[PDB]
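A.B. asks: Quick one: the structure is below, questions incoming.
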Amino acid sequence: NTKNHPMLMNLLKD
Amino acid sequence: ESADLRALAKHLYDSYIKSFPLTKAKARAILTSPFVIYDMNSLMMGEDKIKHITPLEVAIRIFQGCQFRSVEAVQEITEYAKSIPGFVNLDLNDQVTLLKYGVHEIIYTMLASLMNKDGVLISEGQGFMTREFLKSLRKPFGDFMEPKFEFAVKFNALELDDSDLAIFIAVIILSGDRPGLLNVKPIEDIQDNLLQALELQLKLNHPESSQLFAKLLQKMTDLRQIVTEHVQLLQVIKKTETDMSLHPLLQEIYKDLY
Ligand SMILES: CN(CCOc1ccc(C[C@@H]2SC(=O)NC2=O)cc1)c1ccccn1
């Protein structure tokens, strides 16, 4: 989920 | 409404073309001239002739080649997922979870587009690494690719085109049974309509093959198993293998995968 996986979040951000 | 499903299929095929530079049509056109890597000597010759950048044992090197390819595949897949109507509304936690569990299944699905029974297009189609050579590799490296080749041979018999694959890939991303999902309800509702779009897509584009939809959905579980077996074989050699250090994006994806 969002806590971990910063790299995934940042690809999803834009 | 059939027309709304033909408009979803068209939007996904357009996004798929925009997101994935090496499509199956280009891959088929090539496979039917790339540098052939078929043994140790042809590999050493190859990486000077031929998509790997960094500050600077063959099995490890080929493995880092695939890792580099993965990282850029995730980026294409992520850009594609964002175009699937309704995906950018799901709980951002659950977008991350779908990406996390979907990305390798898409990678192996699309890897099949670059495979024939004897090898695989590498580095955007400028190379062709033979299945035999990949099999000849030592320890457990000679087993990385073989299940992918066996899957691809059966999957490629379905003769899907890129327009088919755009919806199939989307169906895979929006799986409601991924571990740890918060809101499975709107995910299944998106997936349910993608499956209707896929079904209409397969009846229009493959009128002659009965039960292609059925055969296709069974392949989805094949993909899950391939990734699960890869997960373990990855955890096998993180003990013996001293020289491997997974790319950060990939160790984040693999973190508590399976
Ligand atoms: C055989 N090819 C084509 C790509 O073949 C691939 C095989 C496996 C993957 C998955 C990686 S590998 C791993 O362990 N985890 C991942 O995400 C990704 C691509 C090579 C080989 C060497 C260099 C570049 N291309």
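Per Swiss-Prot, chain A residues shown: 638-651, in order.
Keep in mind that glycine also has a Cβ here, set from the backbone N, Cα and C atoms.
These came from Swiss-Prot, pasted as-is:
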MUTAGEN   A:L645 to A  Impairs interaction with ESR2; when associated with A-604; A-607 and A-648
MUTAGEN   A:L648 to A  Impairs interaction with ESR2; when associated with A-604; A-607 and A-645
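Burial and contacts for the listed features, if you can.
C.D. replies: In sequence order, the list of same-chain residues 6 or more apart from A:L645 (mutagenesis position) whose Cβ falls under 8 Å from its Cβ is empty.
Within 10 Å of the C-beta of A:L648 (mutagenesis position) we count 19 further C-beta atoms, all protein chains included.
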